[PDB]
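Please read the structure below before turning to the comments.
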Amino acid sequence: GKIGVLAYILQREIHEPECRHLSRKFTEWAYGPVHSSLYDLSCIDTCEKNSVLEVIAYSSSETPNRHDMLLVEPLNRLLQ
Amino acid sequence: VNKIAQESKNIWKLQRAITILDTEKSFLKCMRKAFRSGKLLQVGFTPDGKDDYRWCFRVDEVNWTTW
Amino acid sequence: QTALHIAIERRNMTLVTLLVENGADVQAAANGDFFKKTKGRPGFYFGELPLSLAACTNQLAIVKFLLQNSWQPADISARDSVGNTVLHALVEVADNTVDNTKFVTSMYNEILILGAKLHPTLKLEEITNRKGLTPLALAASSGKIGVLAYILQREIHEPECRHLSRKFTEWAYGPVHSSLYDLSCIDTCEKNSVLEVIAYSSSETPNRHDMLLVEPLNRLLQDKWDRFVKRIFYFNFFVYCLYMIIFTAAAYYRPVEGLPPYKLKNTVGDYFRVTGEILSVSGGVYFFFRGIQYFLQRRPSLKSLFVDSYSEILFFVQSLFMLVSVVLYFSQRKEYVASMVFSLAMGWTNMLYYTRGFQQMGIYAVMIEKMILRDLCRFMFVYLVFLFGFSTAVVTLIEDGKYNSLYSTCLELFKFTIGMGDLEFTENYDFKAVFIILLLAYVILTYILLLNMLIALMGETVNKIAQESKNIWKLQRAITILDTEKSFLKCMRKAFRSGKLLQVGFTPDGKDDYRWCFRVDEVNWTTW
Amino acid sequence: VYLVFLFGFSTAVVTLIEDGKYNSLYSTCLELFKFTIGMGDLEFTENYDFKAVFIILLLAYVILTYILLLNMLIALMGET
Amino acid sequence: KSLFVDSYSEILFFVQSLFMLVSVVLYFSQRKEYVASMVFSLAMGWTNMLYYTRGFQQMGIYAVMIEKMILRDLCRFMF
Ligand SMILES: C=C(C)[C@]12C[C@@H](C)[C@@]34O[C@](Cc5ccccc5)(O[C@@H]1[C@@H]3C=C(COC(=O)Cc1ccc(O)c(OC)c1)C[C@]1(O)C(=O)C(C)=C[C@@H]41)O2
Ligand SMILES: C=C(C)[C@]12C[C@@H](C)[C@@]34O[C@](Cc5ccccc5)(O[C@@H]1[C@@H]3C=C(COC(=O)Cc1ccc(O)c(OC)c1)C[C@]1(O)C(=O)C(C)=C[C@@H]41)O2
């Protein structure tokens, strides 16, 4: 339920040489207030065992931000 | 109810997510289309000379703040 | 999209200068789907033109350069694919926040000043888009309360731009001062008066409740009310009360012989009865055609039909029940009674329509409308699920009794809700323990849990909609005013108030401007 | 507001009733008022034709007054 | 402990099915008490319809409140 760390990781963008591959969010274009990103979605949608969606959905209900963690941009858009 | 209205507001989304995962796990038809977003080349330049395909998902967003 | 759009949106003054110098087209329209409203897809609408692009982005220097450069001046009056000019675009980009309103109104004013200085004969604010909306009408329809509030009381203190003002200060003592508001296209105009645009809003408009608090509109509506409309409204209410009394009396003394229509007897009471029936049917026809007129004029979209125009639906349905009753009456079917009573019931409850427009009692009817549409419907779905589930269980358990049917057992379980549940209404079963356990579970789940949950949820909704109802009062008063003025039944011109006064008499040219100003004295005890 | 609802539905019901014991504004108004105090009979007469109309009117009156209006009164009184 | 504060709807659907199967067993065991089981399943079968109201922003709140109230507040009040 570490919503802050999760929101950081899922939206991480690193603007420097030799570390762009570490990013998970990539900005293609941005005109006004509107901009189009690409999110990695490795281990969010599907993976071997612990997809993020599967981990959140099957949380034990003691997890603090289980309700709010799905508001993080890539997950909310992916689920919709 | 005055204290749990806020929680229920998002429990909506949570239950929708649970429904989605169960539907994808059952699926009853050997369907692969449930895996969305397409296999795109993101950078093409790892630390070595290989190119990376990472199944990226496009999200356009509009924010009227932080000008 | 062209290089000029990129330079402007990148905020590159130098590149914009170079591109204009090199023959860039300042009228090039970026008319891709990305640059349109297109609510189902991402995008950014800005009016499609470099000038509107600069204006919407709060780049005043580029606006001035594009308007008055040496190489290619921009057409201040040019219109995009929607017909929108720069000012329409500026109205579009507003979002009613403090800084957004600040810069948008500043840019709007600066564009008006520049338009006057470059084209004194040009009236930007009269230009309409493809929907027929001026920037004022667009701001009114879209609920941009900040822009509307700016425009309606705009006062410009400089030579050769006083004619652009809409508010003029005649004299000022201390906290008190007397102004004149322009009232062009507020009170009346060709199509889109501001009052008509606000009143007939689609109920998704954000500030439709609050926009009528803006000083000139609030004062104008109160003046219209007191001078003209209050008496007509009370007369209409009185006539409706008489109509419902006549309808009630005529229905109450209906004859009880079979097979209508009933032969008229040569006696006084029957002449009064048939007279009342004729008046009742007449009122039904009147409301039927009034409802059709409403629907044709407004054309609600089958979702606005109930969340708005609710009272018009109820009046129309009343008239439909009346007319169906008439048809059955002359078709020699007693079932006309079945129709008539429904109309009669509706006819009385529609009296609550007239309580809206009173700041204390109208809130009650507004709450009834909102509750019935949303919260009662959701509650009744859940309740009916419980009721039907347990009724089916109990009637399955009962074997060959008096009840032994979905109707009887559903009614008997419903009686628990109204505090009349028998709890031993039958013994025609085996397993008394099962029967009583089912009944106790149903009682606890509905009577104790669900009803108190309903009380709590209704408390929350009432706490949340009292604030909105406080202004919905004034909104309904405005709607009443506009309908009364449109009907008017007497060819009266006095409804057009405020008198034809001279503001300046000195436009950019030698003509004089009479603009139907409205005097408003205001008192402010703050900002000393 | 309550008396508007009560009178409207009382007039409807007494119009529907034909030549009964009740068949009068006073008796039917009193009988419908009994629903407010948790004593509504709900089958207080059969002297009509169209039982469906009668029961639909009574159920609509009950839902509008007993369930909606009284709880709305509770909410408004809480606010006051 | 998670069995009721979470997975509540799964418990209710499972209990419905248990009542159904007990009814079948009693039915073929030549006991009329199968009726006693069946009606409970029938009642549960209808109220479990509320499971499908969750996942709708407006309707689902009602069922969520029912779940939480039954588990906590109604139990304390009823004691
Ligand atoms: C949703 C609308 C179309 C509605 C129209 C009719 C059939 C109505 O049943 C309802 C359905 C209903 C029935 C029973 C309980 C709740 C809801 O509610 C209203 C509608 C419900 C009402 C509620 O009372 C009011 O709305 C009065 C009123 C309030 C605010 C207004 O602005 C207003 O303007 C006309 C009228 C009373 C009835 O019209 C009535 O008297 C009878 C016989 C049935 C009621 O349908
Ligand atoms: C605690 C659980 C295991 C529970 C299971 C059964 C026995 C139940 O009795 C209860 C005990 C009870 C009985 C009577 C009043 C309150 C509580 O409540 C629920 C449970 C209580 C319910 C309440 O209705 C609901 O929970 C519907 C529902 C709401 C939210 C959901 O996510 C849901 O998913 C299935 C279902 C209805 C019954 O299942 C029902 O229809 C009968 C015959 C008894 C009710 O036990």
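Note that chain D carries Swiss-Prot numbering, so the residues on display, from first to last, are 583-603, 627-685.
Method on record in the header is electron microscopy, 3.0 Å.
From the backbone N, Cα and C atoms, a Cβ is placed for every residue, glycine too.
Quick look at what Swiss-Prot lists:
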- D:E636 to Q: Slight modification of pore attributes (MUTAGEN)
- D:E636 to K: Abolishes channel activity. Restored channel activity; when associated with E-639 (MUTAGEN)
- D:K639 to E: Restored channel activity; when associated with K-636 (MUTAGEN)
- D:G643: Na(+) 1 binding site (BINDING)
- D:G643: Na(+) 2 binding site (BINDING)
- D:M644 to Y: Slightly modifies channel permeability (MUTAGEN)
- D:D646 to N: Strongly reduces the affinity for pore blocker ruthenium red and lowered channel permeability for Mg(2+) (MUTAGEN)
- D:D646: Ca(2+) binding site (BINDING)
- D:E648 to Q: Minor modification of pore attributes (MUTAGEN)
- D:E651 to Q: Minor modification of pore attributes (MUTAGEN)
Smallest number of other CB atoms within 10 Å: among the mutagenesis positions D:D646, D:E648, D:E651, that is D:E651
In terms of DSSP three-state secondary structure, what is the assignment for D:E648 (mutagenesis position)? coil
Roughly how many Å lie between the Cα atoms of the residue listed as 'Na(+) 1 binding site' and D:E651 (mutagenesis position), rounded to a whole value? 21
State the count of C-beta atoms found within 10 angstroms of the C-beta of D:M644 (mutagenesis position), not counting that atom itself. 12
Could you list the residues of the same chain, at least six apart in sequence, whose Cβ is under 8 A from the Cβ of D:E636 (mutagenesis position)? D:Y627, D:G645, D:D646, D:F649
Inter-residue Cα distance where the pair is D:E651 (mutagenesis position) and D:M644 (mutagenesis position), in Å: 18
By a simple count of other Cβ atoms within 10 Å, which of D:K639, D:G643, the recorded positions in the record, is least packed? D:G643
To the nearest whole angstrom, what is the C-alpha distance linking D:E648 (mutagenesis position) and D:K639 (mutagenesis position)? 12
Please report the Cα separation of D:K639 (mutagenesis position) and D:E651 (mutagenesis position) in Å, rounded to an integer. 18
Under 8 Å, Cβ to Cβ, against chain C: pull out the ones among the recorded positions D:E636, D:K639, D:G643, D:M644, D:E651 that qualify, in sequence order. D:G643, D:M644
